[PDB]
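Have a look at the structure below before the remarks.
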Amino acid sequence: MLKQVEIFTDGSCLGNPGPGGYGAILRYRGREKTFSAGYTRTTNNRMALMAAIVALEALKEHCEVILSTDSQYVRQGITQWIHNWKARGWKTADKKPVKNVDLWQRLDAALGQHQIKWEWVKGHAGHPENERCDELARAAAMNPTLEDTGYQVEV
Ligand SMILES: [Mn+2]
């Protein structure tokens, strides 16, 4: 046994690409930490990844994380793509670089640092914390202050 800890994440974007933001909550024995930031030009998908990355990298020790998210991108990625990417060296079946590789690798590095337990939020049947993350992301998307320099503009 290590350390329980619960993490709720959410990403949001006003366009594609466009101003976006992420929301994330880190909870440990009642204690709760909040993460949030907005970017001038990004995508929903990158914001979903960021949320998870920020919360995870905030852990100063190996934990038993319960990562809750309603992002269809992260799910379909963790349960459909991730495994293959590691086998082909982060390249598409066509020997082509994968999209958002910068955040996917960052996410995977932080993941193996703990014992992750994914909880996919279905028909918005999420907890208040997931709603809170949604609010933080939307608020941040409407008030962008940084740039997502990792995003390769597809205009
Ligand atoms: Mn949302």
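Recorded method for this deposit: X-ray crystallography, 2.3 Å.
From the backbone N, Cα and C atoms, a Cβ is placed for every residue, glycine too.
DSSP assigns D10 (Mg(2+) 2 binding site) to a strand segment in the three-state reduction. The Mg(2+) 2 binding site annotation in Swiss-Prot covers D10, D134, and the record cites experimental evidence as its basis.
In Swiss-Prot, a published mutagenesis experiment is listed as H124 to A, annotated Reduces activity. Non-local neighbourhood of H124 (mutagenesis position): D70, each in the same chain, at least six residues away, with C-beta under 8 Å from its C-beta.
Secondary structure at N130 (mutagenesis position), taken from DSSP and collapsed to helix, strand or coil, is helix. The number of other Cβ atoms within 10 Å of the Cβ belonging to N130 (mutagenesis position), over all protein chains shown, comes to 21. Here the residue is the original one, but Swiss-Prot notes a mutagenesis experiment at this spot, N130 to A: Reduces activity.
The Cβ of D134 (mutagenesis position) lies under 8 Å from the Cβ of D10, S12, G23, each of these being in the same chain and 6 or more residues away along the sequence. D134 to A appears in Swiss-Prot as a published mutagenesis result, with the remark: Loss of activity.
Mutagenesis annotation in Swiss-Prot: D134 to H or N, described as Slight decrease of activity; the structure shown retains the original residue.
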Quiz item: Just how many other Cβ atoms lie inside 10 Å of the Cβ on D10 (Mg(2+) 2 binding site)?
Solution: 30
Quiz item: Of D10, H124, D134, which recorded positions come close to ligand 1, meaning Cβ under 6 Å from one of its atoms?
Solution: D10, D134
